[PDB]
Protein chains: 2
Amino acid sequence: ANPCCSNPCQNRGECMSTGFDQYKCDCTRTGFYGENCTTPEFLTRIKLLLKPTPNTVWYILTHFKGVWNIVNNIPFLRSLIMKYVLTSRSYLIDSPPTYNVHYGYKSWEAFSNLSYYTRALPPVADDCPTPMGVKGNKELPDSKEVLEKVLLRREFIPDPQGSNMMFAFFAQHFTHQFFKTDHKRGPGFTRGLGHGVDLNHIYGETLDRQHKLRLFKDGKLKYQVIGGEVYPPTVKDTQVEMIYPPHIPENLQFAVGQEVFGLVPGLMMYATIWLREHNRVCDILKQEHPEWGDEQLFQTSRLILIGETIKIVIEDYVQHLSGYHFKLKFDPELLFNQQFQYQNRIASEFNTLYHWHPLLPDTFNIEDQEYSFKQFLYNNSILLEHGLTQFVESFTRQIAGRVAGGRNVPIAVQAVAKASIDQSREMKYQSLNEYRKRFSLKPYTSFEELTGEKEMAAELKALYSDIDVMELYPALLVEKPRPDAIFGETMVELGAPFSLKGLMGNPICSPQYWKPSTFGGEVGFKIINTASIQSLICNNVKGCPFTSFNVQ
Amino acid sequence: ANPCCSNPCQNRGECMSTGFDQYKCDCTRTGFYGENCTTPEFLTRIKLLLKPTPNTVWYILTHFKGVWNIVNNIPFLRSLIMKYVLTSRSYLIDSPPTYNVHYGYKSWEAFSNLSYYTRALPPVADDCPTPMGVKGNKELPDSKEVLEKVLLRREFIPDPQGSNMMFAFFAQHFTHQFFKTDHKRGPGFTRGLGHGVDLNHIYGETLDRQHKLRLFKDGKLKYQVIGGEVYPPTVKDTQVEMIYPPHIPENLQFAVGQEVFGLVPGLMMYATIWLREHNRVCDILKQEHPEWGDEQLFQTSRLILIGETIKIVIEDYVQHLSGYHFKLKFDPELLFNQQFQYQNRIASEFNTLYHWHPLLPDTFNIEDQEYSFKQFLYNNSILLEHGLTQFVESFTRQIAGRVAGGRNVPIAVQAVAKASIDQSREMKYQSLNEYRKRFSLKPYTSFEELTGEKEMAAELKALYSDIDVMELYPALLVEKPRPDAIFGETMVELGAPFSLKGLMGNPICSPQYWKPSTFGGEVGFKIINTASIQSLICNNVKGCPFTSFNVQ
Ligand SMILES: *[C@@H]1O[C@H](CO)[C@@H](O[C@@H]2O[C@H](CO)[C@@H](O)[C@H](O)[C@H]2NC(C)=O)[C@H](O)[C@H]1NC(C)=O
Ligand SMILES: *[C@@H]1O[C@H](CO)[C@@H](O[C@@H]2O[C@H](CO)[C@@H](O)[C@H](O)[C@H]2NC(C)=O)[C@H](O)[C@H]1NC(C)=O
Ligand SMILES: Cc1ccc(Nc2c(F)cccc2Cl)c(CC(=O)O)c1
Ligand SMILES: Cc1ccc(Nc2c(F)cccc2Cl)c(CC(=O)O)c1
Ligand SMILES: *[C@@H]1O[C@H](CO)[C@@H](O)[C@H](O)[C@H]1NC(C)=O
Ligand SMILES: *[C@@H]1O[C@H](CO)[C@@H](O)[C@H](O)[C@H]1NC(C)=O
Ligand SMILES: *[C@@H]1O[C@H](CO)[C@@H](O)[C@H](O)[C@H]1NC(C)=O
Ligand SMILES: *[C@@H]1O[C@H](CO)[C@@H](O)[C@H](O)[C@H]1NC(C)=O
């Protein structure tokens, strides 16, 4: 019924109904005009020829390594390029946010209600004839069939980029502070009202939860010592609610910021490391400020660990998966002379892109042991058995699975991979090509172009019939990977804008926050600016084991 | 004890303790250096000579009326000047926000907790020897003595700018959507979690309250017809909670967005006007969009009334009290090529500046009646008796009191004016001169310089002894007024940055929102851009009575 169901407006134009069977496109500041905003203005036509393809920019950044060696050592030039990286990506994000799962039009409810994930593209109207709008059949192909044919893992396909389990669990740990779906309300809702990197997975979402976790001495968080090693406190000691099976002994019920981090020892490993990092920073700040109280020591340490997290994510984590030879740089000053909104709203699609199920291995290999999913889940006894040192060394060695390329989703999490499909449909997501156009990508003309091969493409064509009906999430996992890369084009070109906007949109990156006094002086400021995944492990894990996000 | 108690850092430098009796100033991006950030850099020294005094800029804007007549009709030039107005003011505001009543240092608690008013200046630390830091005596002068000597009204002093009661009640009505002190928590807390112009005083703060107020037909709000006139619904009919004395008849207990607007008929008058405006806009939008449902009609009308509100505040309301001959302009496009944060956090100080107690008259003169405070309070029967038309005509005629100049606080509200003083001390406000310096003003060197006279100045000197101890709030009401103006310099130079930042910081002023489709097309967009305090009254009040923010 809705005349906008066909998504007629192009180039980020906005569609509005002007009757029961008529519409109008708002071409304001899109650079285009005409009925569907497809006729480019003069300046627009120029940029279309100048601006390079994303597979060209990716090529430049991931090749000419000898040239980048020169550029990386020229601070002026390095800053110039990183500046362009930050600005060009964040331009794709609406800020302040617009739509959510319940509003395909702008409204104060959509803006003000922080319980929603926001949406980069509006939901398909409920009164639309087809799930994608007007194209396709009355119902999308069976999600179980999509899963089994092109998603489920036959043989384990390792990541050619060499991403290890330190990378895998970091991603899971890091993103679970702003991906906290409120399953009581629905998949389009979140419990992470900070909508960013606030480290609530360490300190707790609520003030009540934070105080139960705090020692209230020297700004530190509560902890316990087991075998001479520092571990998180227990549920019994702090009364913070955690998610554990009833058969789990209460001395193994560790209490941390995020309630689900008891799920896997890999998450509990990072929770422990970050816990130690907080208290380490407390000691350092106390050395500098003996006149400071517990409260200021805590708050300043939290701001410092936020800085470290963003530092590490940009210069280690993102640096790895991007495959760039350009040396990425966390420098908030790069945006001080730029137009930039220091705010963020977590997008539903960003959460969907981050469903990296194929990343998981078939077994979790710690030391000489090889644990199954059943043995690994909710089993912190494994962590106490081997220790953090053995955990880091083992996870540094074990490679992770390739995400793009198809058929690499471990069958142990098939219900989870199917939920992504189902829930994406439940949230009325628009098609793959709609999202590609939204982020300046050309639509795929065939399933073969999408997969880069023949077999899976044929399988998908039997299911979806039309390429313009192809869903976003399963397309990410079967997409033709970039040359020896872990991802396809869609994953990176869509995800980077959400990521960098979330990282740089943090208030500590703003000019009034980004100064030594915010972090207790130059000493605390230096902790942020010299942070790395290696130094994080070195300072907090016994023996200072070598670590990295790739296998050696 | 705290080495920062003397507020040693100048030019918005930040003070940090480096020991029990030592400090360090963070001079980052202040334009100054040295121990106290008092030594100007070269570029800074230039601007100091170039940049004009606020009492000179005010002079230019409020004089040379013949010249402004030419400028106002040159769209390029008018836009250029309004641009500078918006940018130069908003630069004084920290955005994202920093301090609150409980944090004199930056912290994630201070940033993330929206229940706090933010603070333009940090509170004086609790372990400071004197209430202002180090200067003055152990305790500030008795607030009752300050009140009775230089604040309380002897003879009614009318506003020379001709501000009427339409202005007074507009101010009270308008500001009570973001000044909603949570008295359960303390004076530094707020219930207005939107921290801006969201019109929650019309639509309710919570979703539960909004749905009780809505008709769920044609996007409209519930209403009742009394004597052929449209008035708000009752508490009994809608079950929304309002604040009323137990003796108030339930047919007179009107239910509106703000729970306190039953307090005075002046507020209920505006609540009724805006209620009618929402339903009027619903009719217009329904005419254009018969295919729209109740929800979209409601949401779009709300965004439109938000636009009208900002439009009226800038071009009628602010236009009046500013005294400018320059024609102010609400144009979000003026900031599209500028650096600006589309966000806002309501400052405690802005609330304190807005305690315009001297504005109130001695009686509320409606038609041929003259009501006392006792008769006027909680008496909506007055509103039904005379009607909206008579209210508008009467309030347009009745002049309001001068705010600056001293001794004009009506004794009927002395308990409220005393509370303003006491709560300011409770929230540990810094001195008047500290806040003047914060907003680029020179400190007052004497009480005579502050008041511009002799008698009140002597009174204050006996109470405060030192000018550097003089409090902010009572200083506003006794300050030497600008020539034939309602305010002194401090009130305007401090308030204008808070005001304009809140208005333009609204998400509908952002480039992604500021387009016709957001407001249902050009017809709705036109409503915002042609809104005025007169058109608001003309469209919604029978007879289209003349109205204005000044007496005729
Ligand atoms: C914002 O800060 C206020 C003040 O600290 C918090 O209110 C306190 O909440 C605790 C519960 O954890 C109560 O025991 C205190 O009595 C409250 N104090 C006051 C003054 O009300 C509030 O919880 C914080 N809000 C958020 C969202 O964290
Ligand atoms: C944000 O939106 C959600 C969804 O509309 C609101 O949750 C609803 O709240 C009402 C109460 O007013 C309940 O009757 C519904 O069952 C809730 N729905 C869901 C899906 O949870 C929520 O209240 C909104 N948040 C705010 C702060 O207004
Ligand atoms: C779904 C997704 C997409 C891209 C990235 N990172 C990334 C990338 F893979 C290439 C260039 C820049 C960035 Cl920020 C990430 C990881 C991250 O930035 O948090 C996730
Ligand atoms: C305490 C206070 C100070 C200044 C103003 N308005 C105002 C003014 F009085 C002069 C110049 C610009 C502006 Cl925005 C106002 C009114 C307002 O904008 O809400 C209140
Ligand atoms: C705009 O799009 C509609 C539907 O997508 C199409 O039928 C029409 O031809 C288009 N108009 C143009 C391209 O001018
Ligand atoms: C948990 O891990 C330990 C190894 O430390 C193993 O012995 C035990 O069987 C595991 N528990 C389950 C339920 O698999
Ligand atoms: C800085 O301020 C302190 C206290 O206000 C003062 O004692 C000191 O002399 C100042 N230092 C300067 C102005 O260099
Ligand atoms: C309320 O106003 C009416 C006039 O409409 C007046 O007669 C009455 O006395 C007032 N009520 C009180 C309690 O003063």
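By the numbers in Swiss-Prot, the shown part of chain A spans 18-569.
For this deposited structure, the header notes the method as X-ray crystallography, 2.6 Å.
Note: Cβ is positioned from N, Cα and C throughout, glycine not excepted.
What Swiss-Prot records for A:18-55 is domain 'EGF-like'. Residues or ranges marked as substrate binding site in Swiss-Prot (evidence: experimental evidence): A:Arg106, A:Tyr341. The feature active site, proton acceptor is assigned by Swiss-Prot to A:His193, with experimental evidence given as support. Under its mutagenesis entries, Swiss-Prot includes A:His374 to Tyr with the note: Impairs peroxidase and cyclooxygenase activities toward 2-arachidonoyl glycerol. Taken from Swiss-Prot, the feature heme b binding site applies to A:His374. For A:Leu517 to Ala, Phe, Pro or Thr, Swiss-Prot lists a mutagenesis experiment annotated as follows: Slightly reduced activity. According to Swiss-Prot, the mutagenesis experiment A:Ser565 to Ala carries the following note: Decreases acetylation by SPHK1.
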Neighbouring C-beta atoms (10 Å sphere around the C-beta of the residue listed as 'active site, proton acceptor'): 21
Length of the line joining the Cα atoms of A:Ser565 (mutagenesis position) and A:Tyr341 (substrate binding site), in Å: 16
Proximal residue to A:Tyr341 (substrate binding site) among recorded positions A:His193, A:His374, A:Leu517 (C-alpha distance): A:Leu517
Between the residue listed as 'active site, proton acceptor' and A:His374 (mutagenesis position): CA-CA distance (Å): 14
Which same-chain residues, if any, lie at least 6 apart from A:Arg106 (substrate binding site) yet have Cβ under 8 Å of it: A:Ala513, A:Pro514, A:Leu517, A:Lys518
A:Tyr341 (substrate binding site): secondary structure state under DSSP, collapsed to three categories: coil
Cβ packing number for A:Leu517 (mutagenesis position), 10 Å threshold: 22
Listed recorded positions (A:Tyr341, A:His374, A:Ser565), ranked by Cβ neighbours within 10 Å, top entry: A:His374
Secondary structure content of the domain 'EGF-like' (A:18-55), with strand meaning DSSP E or B: 0 helix, 10 strand, 28 coil
